[PDB]
Amino acid sequence: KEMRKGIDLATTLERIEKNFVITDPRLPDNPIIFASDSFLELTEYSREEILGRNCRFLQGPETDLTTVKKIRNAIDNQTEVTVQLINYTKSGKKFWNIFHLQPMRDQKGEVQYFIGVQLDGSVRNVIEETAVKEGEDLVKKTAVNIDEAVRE
Amino acid sequence: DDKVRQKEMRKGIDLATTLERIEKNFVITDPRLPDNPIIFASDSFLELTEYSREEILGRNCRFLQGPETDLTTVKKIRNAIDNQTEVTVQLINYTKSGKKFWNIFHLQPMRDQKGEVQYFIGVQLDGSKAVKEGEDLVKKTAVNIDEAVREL
Ligand SMILES: Cc1cc2nc3c(=O)[nH]c(=O)nc-3n(C[C@H](O)[C@H](O)[C@H](O)COP(=O)(O)O)c2cc1C
Ligand SMILES: Cc1cc2nc3c(=O)[nH]c(=O)nc-3n(C[C@H](O)[C@H](O)[C@H](O)COP(=O)(O)O)c2cc1C
Ligand code: NA
């Protein structure tokens, strides 16, 4: 049943039909050790391309550099954060990335992984702005379910 | 204690990535459970068969068979499974919508160090669209998967 849990985890991770990745900060430049299918479709990249690399490639010319700063802080201060950022596909098509980052720790408090979940959403009206903040909760829910899965 | 589970959950993530990088049609089943149900199915297998993971996880792979599936060839699979030995046969199977195809299938048991069978690996290949040439590739894919699962 030891290696069975490995097959199950793989499968439970593949069933999470949502945009996410997992990085290992221990490894050089905190690279991507797993990317979901949805994330691949959304960004138009293959695994061969993105595995072993840091996720900064999604950024581009009009990506707000100041929002990227907060992600450095969160990572270097090994803590979560949620932002909305301008990202690009492999070709170069823009999309608003309602992105959430958060760490995953062992019992010794050492950060083992960072779970990163992305959401897309095309004026900032009452229904439009409350929809954005509901999305930010959904990206969390997801991030937690990924955490719950990996642990259990 | 923690560390027994850290390497356990780390290798479930790596397995998920290595397995999915094979980019071939395959499933893994657990003979200890009733009906030797599917505990993993690759992305290409779904593309091929048209079913989704929820539609096939836990079920037996017999659902791929239909009207013109040669029961003698299916009998050879039974004997291979009962006698826990590999086999490579050519068989008519059907997608979810009902489309036929020649399934150049390869079964092989994933055995432990003591010799007993732990899982079964199944590799499919559409060969109707190079006869025994595909038999080698299907067997290669089996080993890829075998090694992937046992890696640790
Ligand atoms: C798990 C994880 C997921 C990330 N996902 C994204 C992302 O989807 N889009 C993005 O622009 N940056 C993402 N980042 C941020 C960058 O990969 C990078 O780590 C961050 O910008 C660090 O700043 P630097 O690039 O200036 O070193 C992610 C980081 C982590 C740890
Ligand atoms: C891992 C694995 C993969 C299998 N893949 C297929 C397949 O792709 N196509 C198929 O027609 N049968 C496949 N089978 C065979 C059926 O699951 C089943 O063993 C067959 O129907 C014979 O048993 P029965 O006497 O219950 O019908 C596979 C079996 C295993 C264990
Ligand atoms: Na997948």
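Residues 458-579, 585-614, in that order, are what chain A shows, numbered as in Swiss-Prot.
Determined via X-ray crystallography, 2.8 Å.
Backbone N, Cα and C atoms are what each Cβ position is placed from, and that goes for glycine too.
The domain 'PAS 2' annotation in Swiss-Prot covers A:462-535.
Within its own chain, A:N511 (FMN 2 binding site) has A:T480, A:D486, A:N487, A:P488, A:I489 as residues 6 or more apart in sequence whose C-beta sits under 8 angstroms from its own. According to Swiss-Prot, the feature FMN 2 binding site maps to A:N511, A:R513, A:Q516, A:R529, A:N544, A:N554, A:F556, A:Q575.
Annotation for A:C512 (mutagenesis position): spatial neighbours A:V478, A:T480, A:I489, A:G573, criterion Cβ-Cβ under 8 Å with sequence separation of six or more. Quoted from Swiss-Prot, the note attached to the mutagenesis of A:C512 to A states: Loss of light-sensing and light-dependent autophosphorylation.
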Taking helix as H, G and I and strand as E and B in DSSP, count the residues of the domain 'PAS 2' (A:462-535) in helix, strand and coil. 38 helix, 8 strand, 28 coil
Which listed residue (A:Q516, A:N554) has most other Cβ within 10 Å, given these are binding-site residues: A:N554
